[PDB]
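Let me begin by presenting the structure, written as structure tokens, before commenting on it.
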Amino acid sequence: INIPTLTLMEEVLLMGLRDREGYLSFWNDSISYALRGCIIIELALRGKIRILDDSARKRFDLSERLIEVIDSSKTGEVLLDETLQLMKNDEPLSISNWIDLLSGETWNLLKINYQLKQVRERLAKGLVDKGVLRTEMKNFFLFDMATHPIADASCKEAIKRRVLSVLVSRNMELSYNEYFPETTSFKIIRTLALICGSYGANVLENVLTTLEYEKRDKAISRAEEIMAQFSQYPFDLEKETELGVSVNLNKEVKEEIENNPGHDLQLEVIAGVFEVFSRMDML
Amino acid sequence: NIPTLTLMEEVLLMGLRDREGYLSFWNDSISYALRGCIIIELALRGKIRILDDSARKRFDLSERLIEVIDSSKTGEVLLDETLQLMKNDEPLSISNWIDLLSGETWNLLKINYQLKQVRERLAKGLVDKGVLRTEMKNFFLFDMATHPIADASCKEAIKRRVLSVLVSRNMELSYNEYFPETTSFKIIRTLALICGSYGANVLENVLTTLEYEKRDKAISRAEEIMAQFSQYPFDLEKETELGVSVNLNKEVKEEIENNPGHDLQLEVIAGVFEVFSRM
Amino acid sequence: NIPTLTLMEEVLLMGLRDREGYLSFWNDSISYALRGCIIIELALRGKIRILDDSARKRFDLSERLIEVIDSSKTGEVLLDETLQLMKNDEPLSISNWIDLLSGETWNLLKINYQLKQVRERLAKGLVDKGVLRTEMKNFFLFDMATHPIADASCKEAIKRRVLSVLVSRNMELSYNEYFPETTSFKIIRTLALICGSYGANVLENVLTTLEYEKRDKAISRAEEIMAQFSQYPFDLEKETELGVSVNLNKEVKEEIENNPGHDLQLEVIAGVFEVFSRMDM
Amino acid sequence: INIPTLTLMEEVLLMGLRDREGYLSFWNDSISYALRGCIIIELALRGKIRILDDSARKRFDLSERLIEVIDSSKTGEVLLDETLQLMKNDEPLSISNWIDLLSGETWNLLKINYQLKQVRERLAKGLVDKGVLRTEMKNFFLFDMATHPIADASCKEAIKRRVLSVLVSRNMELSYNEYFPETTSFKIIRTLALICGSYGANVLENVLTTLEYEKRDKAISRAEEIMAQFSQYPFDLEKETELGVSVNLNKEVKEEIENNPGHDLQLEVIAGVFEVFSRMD
């Protein structure tokens, strides 16, 4: 009711999905990794984790700070739940340390089973069961493959429109649908999450390509600004943009945080993940 | 005595490009024709024969009943699966068998023995025999087993055999590991390929590079041989105005003479040829 | 009047991201599609033509043989290399060539026919033409040359063409230094961009921002064109019920009425377009 | 026989990568400078150089002392061999001097192709030849590129373990492997050399990021101590650590030198480089 229908993991997949012949969409070591960022961002907004409140942490990069489990009760998201399981039964590890373990970018034989298998297909069963995707068989010469064509095109359309509202509107005014109601906690935070996630996942640009290039360039930049601003805690909400895009982002984000108080330890985790998204070139 | 690939496998190959991917989308023309192949194959392996009544003659070839001669395993899954059903049943006609195994007739009591998972099972066959290999392609929302081809010469052999029968004026089939010199009914088997792969509509797939006059002559040579060999006894008297295959008669007469007392089998293979032309 | 980029260049550009282009999606589809482009290009340049034997008409366009009518160097390494191959071989079919040039065939005496270094040479092209600069990015154990984009207006103009055919009620193409109102078969070349692009699965790339209905309409209009022009002579009399580029027919007809004499060349084009159609396989 | 598979400079470079693919570091002047130090520490350790046995030296900082080539026979290690070759055919220079020369920080008109170049690339080839990573072609959208993901992942774990064994655990029990056998001479010095090389190079923190905060800090301090300690000669194996980490160091190092006798002219050089490591800004 305050948690929206789709997980950020799902939204990013959609940002990657083609309209026609979607199994032929581009899958790569980037999207895969960024979905793990997402898993942790998500768990943060859901109040399951927070950074460990040790003032020592302030001497270390945001992405290297340890986090702890506030709350280990099932979310109903299989992907989230399973990582929550791993987290419950272990010492506090750092954000990138978790993102790495869950992606198996890490190489200690000790924590082999920490890596999440079947993300794409479980993410797609989710998209199917939620009605965003259909399921139909295409018969190739030697086999049939299950195909998951878009069932509801209006779903991704709103995702896209939220991005556009933040990266091309001069004034961010966000549209709410059944999937993403006005009564959604941290709605802008979550939109900024989706953008940065998509950016790291290397699918942000997909959503802008029809625009004239000045507008596409500006958008990319805007995202990069947002990524700077929100990849440090407390968020700099004072650096007004020189770009003339979402000129109201600071006022609204401020208000959003104001109305949603005493959550900094969770908002910090997010700047952490946002930091990780910045350093994704290094894969 | 027995070749490595079953005709069913040979026809499947005929549907694929030389490397990865395919030519025909898997339609149910090919699917039916493959069943025909099983029945010929069974007849060639001396497992089945045309029911040795003379009352059979009041009826077209494909309306004639077959009787299990020999129910011992073949080693080929699809083949054995059909032998299974056949041993446990009335003598049924060629036509009917083909229909039942394709599931293009309807029978209430006959517990439904359309052959499921054919194409996918033939695939496995072809992997296990080293024709096809298995490649893991990562797609956006799942992973996928794929089978691009492993041994290209296998297809060359088949192509060359086919073109030996329908472009060159003198047939001299060539032999290899898969299809050795010592194979029983060598020529009847490549005719069966040609005829099967014709109703399957995959025959043209090998003609695609030939000079245009050769393409027409091959296509019409095919249907020529395709009616010679769908009546019984086989007409090995009538020769051809086309400049192809001109020794096929001599050579089939000689192939049969050397392999005596199988008439009750060839007749089945003929009746299957009949279903091919009728499709 | 031959425009500045090859159709292969334009296809590559359709698949090229704005930032970190070197991480754009590469794959067998775009790769094979580049070859069909080569053939189209050659027919558009008077270098090849359909082998003028009526026996052909009993068969599919894509399987009709083509012949070298003018083997003089073209000035494009890729086009030219394939002209050398063609010049000194017997007549071979449209799909047979694309197969040979794409590596797609297991033929003994012709493994050497495969054009290697195609991407590299193509970026060389887009550099020497000023669409792409060239700049070193430093990783840890090495440095790689990247070619970020120098002139964004190039892909833009291409994009605006596709959009003019695929979303405007009335197509009205626009010209630039690269693609002048001067140029031969302006519309065919466009339809070629589109159909080639679609075969490469890089068509929908440019339509992403559009409202989902306009987008969906755009793809199926693209499919109309695909069938319309993958038979010869072109079906220029069947009109469209999507109410988009409703004048395409009138305009192609005019484009063909002016510039007569290349019947045997246009056919090659329709042949390649047929290959484009069968690309799922 | 008693010299290990990897050079410290391979090991320092290895500290620079992420476990499977990717990097933790953008290449830079620090890692570069340190690797030259490494070349020396190594050349000393191999009985290829001593300090020049002169009294005047004691009036001079360890790094401004001259070094003498006691032998110049090929090491098999290509960077060592080239710098050995420069050293052979030259007058004794300060250790600090060579590092500068070798990394091209100073300029000498008599000696202007003295800087080791194509370091990275040669270093990786080594690492590939030795089995410690492999080589995958990646097919980006405009070119091919040869990359080098880790092959043997345990090699780099062995190392993290050693470093960690002296900078984090209370007692120190070095854990030996196929790459770094128990029979390798100056087992513990080299471990220390790595720790110091790493530090100068700014890749030491990379092995530490996963730990608890106290552990991270204590590790860094302990490495700084170790550095202070072994940048003077003879080593103060008397100074005791109040950090409660790696408390058996002295005893073991003592025991270690007490097992390699008559190598003081070498070991001194080592201190001379440790001194250079801790003067990088």
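Chain A is numbered as in Swiss-Prot; the shown residues are, in order, 62-344.
Structure method, as recorded: X-ray crystallography, 3.0 Å.
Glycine too: its Cβ is placed from the backbone N, Cα and C atoms.
Non-local neighbourhood of A:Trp88 (mutagenesis position): A:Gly77, A:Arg181, each in the same chain, at least six residues away, with C-beta under 8 Å from its C-beta. What Swiss-Prot notes for the published mutagenesis of A:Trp88 to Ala is this: Abolishes phosphoinositide binding and Golgi localization; when associated with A-97.
In the shown protein chains, 26 other C-beta atoms lie within 10 A of the C-beta of A:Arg97 (mutagenesis position). A:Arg97 (mutagenesis position) falls within a helical segment according to DSSP. Under mutagenesis, Swiss-Prot gives A:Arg97 to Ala with this note: Abolishes phosphoinositide binding and Golgi localization; when associated with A-88.
Recorded in Swiss-Prot as a mutagenesis result, A:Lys178 to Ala carries the remark: Abolishes phosphoinositide binding and Golgi localization; when associated with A-181. Reduced to three states, the DSSP call for A:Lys178 (mutagenesis position) is coil. Residue environment of A:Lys178 (mutagenesis position) contains 9 other Cβ atoms, counted within 10 Å of its Cβ in all protein chains.
For A:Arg181 (mutagenesis position), the count of additional Cβ atoms within 10 Å of its Cβ stands at 18 [all protein chains shown]. Experimental mutagenesis is annotated in Swiss-Prot for A:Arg181 to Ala, with the remark: Abolishes phosphoinositide binding and Golgi localization; when associated with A-178.
Checking the mutagenesis positions A:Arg97, A:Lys178, A:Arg181 against chain C with a Cβ-Cβ cut-off under 8 Å leaves nothing.
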